[PDB]
Amino acid sequence: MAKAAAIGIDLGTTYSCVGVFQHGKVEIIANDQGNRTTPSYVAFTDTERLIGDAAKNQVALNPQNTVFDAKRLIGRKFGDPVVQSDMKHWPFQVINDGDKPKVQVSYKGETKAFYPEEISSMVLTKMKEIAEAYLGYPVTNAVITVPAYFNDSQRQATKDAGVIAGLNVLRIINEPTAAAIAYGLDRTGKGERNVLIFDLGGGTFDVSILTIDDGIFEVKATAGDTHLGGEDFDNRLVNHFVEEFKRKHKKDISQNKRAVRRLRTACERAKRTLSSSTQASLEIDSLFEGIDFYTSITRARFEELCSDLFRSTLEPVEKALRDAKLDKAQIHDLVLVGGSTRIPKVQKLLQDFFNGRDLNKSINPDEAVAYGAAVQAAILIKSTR
Ligand SMILES: Nc1ncnc2c1nc(Cl)n2[C@@H]1O[C@H](CO)[C@@H](O)[C@H]1O
């Protein structure tokens, strides 16, 4: 029953996803709001602790006590230059507890501090409860994914987050390996198969090159930009609309925190529409000083606004190929991961760079990692019996 069942969890920097392999198919499980991915956010309020969508939805009202980006801290020392650099950009407090970072918040009127693995365990507990509500019984066996560049300390702290969350961690697997499993790229028989995984998420960009030799995975190269993702494209749309509002009304809105956040969420929505329509409409009632902001933008203008950022995704692709010592024609498969890879210009740039090659994109890119993790979790729990 429950003992023979296992889930696959993609514990992402900005979003998390849970899947289950049963009756010959993967089911990506929707949360209680009907969403197939859940924000990796934890909010501490005057009455309760919120996780996911509810935590993300009140971030503007409670920024000091809404934790996100815990994956940037997990398994790291406080003194680590990555931690010191990131801390300057977060609205929540990060404290030092014996060279270990803790996030410090106000919860039910009291000061509380949490280890990054405790924050990640709350996200994991939510994913576990989403699976349990779908299945009708508690599932405790799980495969949890991590970036291919995570070291032993980051992998151990992720497994610790799983234990705190009440999960039996069957295995910690690499995100690009889970994505290659999702597409069945490890079941092509004999001979070395070179796979490039292009992973463009909400806040990070990762390029991974794997060799699959008779079912055995080997990471040949990892490249990317830890501070490039979908939110930089939302911000480019924000700056455009702030300049358009100034041209139409002779009013600078950039200082009104509420106006900027409402414009930001509308821009994120319009950006998603631009992946399947050649135009998107913004409809903001009373954006600033009672002025409605009803406008539109073409996919062509959006592509111009992010042009330099889209083109920058090809430098880590070239870098990964040189580190792996492979030419473009030596790569057998190209896999898309992350919601941002739905952007047609991004697909066109990658396809042209690989001389007109087909891309593996039939599995929802923001779900491919949980999909593969779910497949692996089913194989592993069957072998355990
Ligand atoms: N249809 C889409 N077109 C463009 N961007 C998208 C799309 N879907 C998602 Cl999710 N994202 C973005 O992916 C990230 C999460 O993986 C977020 O930045 C989200 O906006």
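Start at 1 and count along the chain as shown; that gives each residue its number.
Quick check of the header: X-ray crystallography, 2.2 Å.
Every residue gets a Cβ built from N, Cα and C, even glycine.
Annotated features, as they stand in Swiss-Prot:
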| type | residues | note |
| --- | --- | --- |
| MUTAGEN | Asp10 to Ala | Reduces affinity for ADP |
| BINDING | 12-15, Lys71, 202-204, 268-275, 339-342 | ATP binding site |
| MUTAGEN | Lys77 to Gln | No loss of acetylation and ATPase activity. Exhibits normal protein refolding activity during the early phase but exhibits defects in ubiquitin-mediated protein degradation during the later phase |
| MUTAGEN | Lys77 to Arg | Significant loss of acetylation and ATPase activity. Decreased binding to HOPX and HSP90 and increased binding to STUB1 and NAA10. Impaired capacity for protein refolding during the early phase after stress but shows normal protein degradation activity in the late phase |
| MUTAGEN | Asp199 to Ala | Reduces affinity for ADP |
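Comparing local CB density within 10 A for the binding-site residues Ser275, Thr341, the maximum falls on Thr341. Secondary structure from DSSP puts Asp199 (mutagenesis position) in a beta strand.
Taking the Cα of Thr341 (ATP binding site) as the reference point, the closest of the mutagenesis positions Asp10, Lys77, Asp199 is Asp199. Note: the CA-CA distance between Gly12 (ATP binding site) and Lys77 (mutagenesis position) rounds to 20 Å. Note: the CA-CA distance between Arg269 (ATP binding site) and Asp199 (mutagenesis position) rounds to 20 Å. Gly12 (ATP binding site) is surrounded by 25 other CB atoms, counting those within 10 A of its CB over all protein chains shown. Of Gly203, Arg272, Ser275, all annotated as binding-site residues, the residue with the shortest Cα distance to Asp10 (mutagenesis position) is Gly203.
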